[PDB]
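A.B. asks: Take a look at this one; I'll ask things after.
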Amino acid sequence: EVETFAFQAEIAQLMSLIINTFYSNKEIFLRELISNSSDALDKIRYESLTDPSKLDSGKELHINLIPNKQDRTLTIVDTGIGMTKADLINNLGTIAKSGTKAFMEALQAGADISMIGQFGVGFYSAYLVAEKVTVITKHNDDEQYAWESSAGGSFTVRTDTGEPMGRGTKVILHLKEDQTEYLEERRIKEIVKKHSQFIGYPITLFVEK
Ligand SMILES: Brc1ccsc1-c1cc[nH]n1
């Protein structure tokens, strides 16, 4: 059973700007997603200090980057705190409204798209390179869900029946046809070294078979 939701108008506006604006420096999407993973890992690490059983769903705190050329996907996996259904439908978009307005105003004042993370809406930079984004996520207090959007104003949420994740979030970038450079080992390595070199969790770049 699949539920379909409309983005808030401000967030749809932001996604169209990201998809339609000419902007060559697309590689910053990966810094933003890794940063979000790092923040989620920080949150479960902090919570586990007062309730160690929150790590019963998995003690390892890490980030994996998995390219797949056959499916044309780049997947960013983390074992962070994960997202509830309420986060996916309501909470994250509510938080994002204010950051979106501020970001769109800054852009009109001369900021550029690479500053998106300073406004808390860096996830949407995924649409610089992805035609579709799938997010599989599992919080300790909720079931495993799959969120998906190809933009256009709507997203879906369903319970996920795939492989159980334990805890954390998998962001699956279905890359645009002309963005397959982000499946290349040498390119991902270059980007992580330039933008993400001091992230405090192990980042493993998987190689393709
Ligand atoms: Br946003 C967000 C909110 C709770 S978890 C999470 C996340 C985890 C990986 N990326 N984003």
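Following Swiss-Prot, chain A shows residues 16-224, kept in their order.
Cβ atoms are placed via backbone N, Cα and C, with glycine included.
Pulled these from Swiss-Prot:
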- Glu47 to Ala: Strong ATP-binding. Strong interaction with HSF1, HIF1A, ERBB2, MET, KEAP1 and RHOBTB2. No effect on interaction with TSC1 (MUTAGEN)
- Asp93 to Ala: Impaired ATP-binding. Strong interaction with HIF1A, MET, KEAP1 and RHOBTB2. Loss of interaction with HSF1 and ERBB2. Los of interaction with TSC1 (MUTAGEN)
- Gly97 to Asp: Abolishes ATPase activity (MUTAGEN)
A.B. asks: Measure the Cβ-based neighbour count of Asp93 (mutagenesis position), defined as the other Cβ atoms within 10 Å of its Cβ.
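C.D. replies: The answer is 27 other Cβ atoms.
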A.B. asks: To the nearest Å, how far is the Cα of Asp93 (mutagenesis position) from the Cα of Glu47 (mutagenesis position)?
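C.D. replies: Distance (Cα to Cα, whole Å): 13 Å.
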A.B. asks: With H, G and I counted as helix, E and B as strand and the rest as coil, say where DSSP puts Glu47 (mutagenesis position).
C.D. replies: helix
A.B. asks: Have a look around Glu47 (mutagenesis position) and count the other CB atoms within 10 A of its CB, chains all included.
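C.D. replies: Around the Cβ of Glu47 (mutagenesis position), 21 other Cβ atoms lie within 10 Å.
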A.B. asks: Could you round the CA separation between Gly97 (mutagenesis position) and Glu47 (mutagenesis position) to a whole angstrom and send it over?
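C.D. replies: The separation of the Cα atoms works out to 17 Å.
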A.B. asks: Would you mind checking how many other C-beta atoms are within 10 angstroms of the C-beta on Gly97 (mutagenesis position)?
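C.D. replies: The Cβ of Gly97 (mutagenesis position) has 25 Cβ neighbours within 10 Å.
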